[PDB]
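Novice: Have a look at the structure that comes next, please.
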Number of protein chains: 2
Amino acid sequence: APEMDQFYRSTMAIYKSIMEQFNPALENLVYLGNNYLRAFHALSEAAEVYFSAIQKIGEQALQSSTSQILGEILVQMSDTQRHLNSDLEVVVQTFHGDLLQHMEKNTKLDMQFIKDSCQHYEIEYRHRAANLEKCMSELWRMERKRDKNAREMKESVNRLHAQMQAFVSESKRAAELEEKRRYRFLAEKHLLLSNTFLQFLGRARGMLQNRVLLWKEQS
Amino acid sequence: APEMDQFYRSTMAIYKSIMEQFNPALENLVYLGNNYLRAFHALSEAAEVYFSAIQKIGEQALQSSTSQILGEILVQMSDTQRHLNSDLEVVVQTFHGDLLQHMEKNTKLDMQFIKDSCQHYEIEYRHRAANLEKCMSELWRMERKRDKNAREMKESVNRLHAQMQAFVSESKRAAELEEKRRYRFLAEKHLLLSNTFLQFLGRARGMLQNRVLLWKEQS
């Protein structure tokens, strides 16, 4: 009995961690996440305006009489930045489409899921608890009543308590699992982001290893 | 002779362009430079806040019964973003310090230099043009007086006209050299920025590709 309100409490602490700790944190990450995107979109703009202006300076040098080659270099620096940005707004779109639209689209759908799960558990615990402790009393009083049929009632109670041990034990494991599944999903989505961004790193590094060589002006 | 005039107007057109076109383009470039810097430090701040939250979640998983490994990963993911941001803000300060600040002064000290080079050329052109007229005048006078020595005056005028052709060619090649030095500065600075950013791309790849393999196996 004492050990069982323990399971009950421990299982409840987990559903409550999910509902009022984890779930809200996902709304938050969608909030902070959207701010993150807007900063990204602002950086890419400031870059495009900056390099568009380098392109113009470059276009002037192309027109000149001795700075044609320097002219070519500046124009292809802006072109490069334009490319790296195309590459980067891919990672930014993975972040948006694959991660940020996912959480806001499902966050309440999964709140309600765990809410029903938690309710199902509580309600079944209450019943077993009730049907059990009442059977104990039947046994408890057809006990002093020196009833012969107290033996079928002793086994009816003992199996009822075994089933509750099973259920309570299984619920705690299933609730732990759900918690882990949600951490794992957060970790996995961020692993995909880390991976796309790693890919961008290799591409950008790819073109800069040669650009830096082509833009030297001698030796 | 007015083809020497056409040299004169081009040699001035070059100095005046550096001063009236190029340098106000660089001042604009400094502004867009700092706007760019501004959007980066904001992205940094957004990303920083976002992954500070990711890490909190990791710290909550670190205190669960079965999600400690996933929680360690999430925290390792924040620590990684933080390291990368730190490493990149370093490249960004190269931008501000090695480029933007240096342009600032160049676009200030330069205007005085170009003013002094225009004036200097104007003074030297006119002194040579005046002395040429003065010798042509002395020639035509001898030619009136039937002076036998106009033979050694026309010879001199020829020498002077020649030295004037040389001065007019040199001064223009010197103007074109000045205009090109300034494009060269723009290009050298951004090549340096490019190499600094390339070194970072390597460091970022190196650190991230290792983490991603681990995270993949652990989750």
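Chain B uses Swiss-Prot numbers throughout; the residues present, in order, are 2-220.
The way this entry was determined, per its header, is X-ray crystallography, 2.2 Å.
Every residue gets a Cβ built from N, Cα and C, even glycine.
Copying in the features that Swiss-Prot gives for the protein in this structure:
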{"type": "MUTAGEN", "residues": "B:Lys109 to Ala", "note": "Impairs lipid-binding activity and hence PtdIns(4,5)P2 clustering; when associated with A-116"}
{"type": "MUTAGEN", "residues": "B:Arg127 to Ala", "note": "Impairs lipid-binding activity and hence PtdIns(4,5)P2 clustering; when associated with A-135"}
{"type": "MUTAGEN", "residues": "B:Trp141 to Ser", "note": "Deficient in oligomerization (dimerization maintained). Inefficient formation of planar membrane structures. No effect on lipid-binding"}
{"type": "MUTAGEN", "residues": "B:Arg145 to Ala", "note": "Impairs lipid-binding activity and hence PtdIns(4,5)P2 clustering; when associated with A-146 and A-147"}
{"type": "MUTAGEN", "residues": "B:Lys146 to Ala", "note": "Impairs lipid-binding activity and hence PtdIns(4,5)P2 clustering; when associated with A-145 and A-147"}
{"type": "MUTAGEN", "residues": "B:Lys149 to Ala", "note": "No effect on lipid-binding; when associated with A-152 and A-155"}
{"type": "MUTAGEN", "residues": "B:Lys155 to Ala", "note": "No effect on lipid-binding; when associated with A-149 and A-152"}
{"type": "MUTAGEN", "residues": "B:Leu214 to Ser", "note": "No effect on lipid-binding"}
Novice: Quick one: among the mutagenesis positions B:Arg127, B:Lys155, which has the most Cβ atoms sitting within 10 Å of its own Cβ?
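Specialist: Per the Cβ count, the most surrounded site is B:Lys155.
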Novice: Can you tell me how far the Cα of B:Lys149 (mutagenesis position) sits from the Cα of B:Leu214 (mutagenesis position), in Å?
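Specialist: That comes out at 98 Å between the alpha carbons.
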Novice: Cα of B:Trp141 (mutagenesis position) to Cα of B:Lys155 (mutagenesis position): how many Å, rounded?
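Specialist: B:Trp141 (mutagenesis position) and B:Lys155 (mutagenesis position) have their Cα atoms 9 Å apart.
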Novice: Relative to the Cβ position of B:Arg145 (mutagenesis position), how many further Cβ atoms are located within 10 Å?
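Specialist: Other Cβ atoms found within 10 Å: 9.
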Novice: Can you grab the distance from B:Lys146 (mutagenesis position) over to B:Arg127 (mutagenesis position)? Cα atoms, rounded to a whole Å.
Specialist: 28
